[PDB]
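Read the structure below first, then the notes.
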Amino acid sequence: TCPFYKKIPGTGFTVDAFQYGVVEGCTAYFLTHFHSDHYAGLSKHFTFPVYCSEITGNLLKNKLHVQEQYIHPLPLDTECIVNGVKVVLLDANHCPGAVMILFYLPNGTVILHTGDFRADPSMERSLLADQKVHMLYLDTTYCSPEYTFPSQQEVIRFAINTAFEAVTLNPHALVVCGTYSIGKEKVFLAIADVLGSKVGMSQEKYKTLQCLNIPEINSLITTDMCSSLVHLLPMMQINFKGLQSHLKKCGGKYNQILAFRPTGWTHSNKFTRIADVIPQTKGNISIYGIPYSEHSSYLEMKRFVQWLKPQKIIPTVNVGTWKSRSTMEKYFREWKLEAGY
Ligand code: NI
C-alpha cells in the first residue's frame, strides 16, 4: 500500500506515488522529477491531475505519452493555489526539472518535501528563508558520515583536464560517457566543449535531452555518431567487452577509448582525493569512475537541516530496514542537540 511518507497530511495530496493504483482520497498527484523510481506507474492511461515543473511535464508528454489535459506545470519560485492550498516549487539541485515542494496547510503548518536534492547554501536565500517550516520530508540517500564527496565543480575540472590531455596526446582516441537516466549532463557537455565536438547519442537519448530547456542545446548534441568524438552509451555498455565492441563499430576511425562512469559514492572516497583518481585499463581501453553526485553529502545535508530547524523529520530514503531507520534518527537527534532547536 502507499506508504505514509508519500502522503501530505491535511490535504488530498501525494508525492511520487504513481505505482499503487488509485490512492484512496488523493485529489492531486505531485511528481518531483523524472527518475523511474519516482514516476513508476505513469503512462498515457493516467487520468488524474499531475502537478510538476515545466521540464518534467515536457518529459511526461514526449517520453511517457501522458495526455496534455492531465499535465499541470507550475513555474518555480511562485506562490500557486492547487485545490485550495498554497504551494511553491523550488529548485532541488538534482537533475533537470527536479523540484522541492512547499505546502502551506490551511491550519498554519508549513511542510517542505525535498524530493531528491543536493543541499546547497544558495537554498538558504530562496523563499525558504521567509517563514518557519514545521515538517521536513527529507532525501536521506547519503545520511551517514562516511559519505564525503567533492564539489561538482572539482569533478568537472578533473574530467575536462583528463579528456583534453588524452585526446591532444592521441587525436585518434574516442571519449565515451555512460548514462541511464537524466542528470549529470554537465559531465559529457563539459568534455565535448573542451574538445570542440558535439556529443553523439541514440535517437531515444537525443529526444530526452531536447525536452530539458538547456540553452543552445542544438549547438551541443547530435545523432550523427560519425561526426562526433564524444559518444554517450547506456551505462550497461561501460565495461571492457562493451567498449571493445563499440570500438569495432567505429570502422578504424579510433584506436583508443577513454570512458567515464559518473557513479554516486564508491568506497575509494573514504581514502582517495579527486586529484589521485586512476582508471581501470585493459589494452587500449581505460575506464574512469568519477564521484559526480546529484544528492547531498552527509555534511551538506546536516548544514541544511541545522539551518532550517524543522520540528519533525520524515525520511524518504533508506526507510526499509530497522537498522537504517534507527541510525538516521540518531543523527537527527545529534544535529538538534548540537544546534539547540
Ligand atoms: Ni532522483
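Chain A residue numbers are taken from Swiss-Prot; in order, the displayed residues are 700-1040.
This deposition comes from X-ray crystallography, 1.5 Å.
Note that Cβ sites are derived from N, Cα and C of the backbone, with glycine treated the same way.
As a published mutagenesis entry, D838 to N appears in Swiss-Prot alongside the note: Impaired nuclear focus formation, reduced interaction with PIAS and increased sensitivity to cisplatin. Annotation of the mutagenesis experiment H994 to A in Swiss-Prot: Impaired nuclear focus formation, reduced interaction with PIAS and increased sensitivity to cisplatin.
Proximity of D838 (mutagenesis position) to non-local residues of its own chain (separation of 6 or more, Cβ distance below 8 Å) is seen for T813, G814, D815, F816, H994, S995, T1015, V1016, given in sequence order. Cβ neighbours within 10 Å of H994 (mutagenesis position), excluding its own Cβ and spanning all shown chains: 22.
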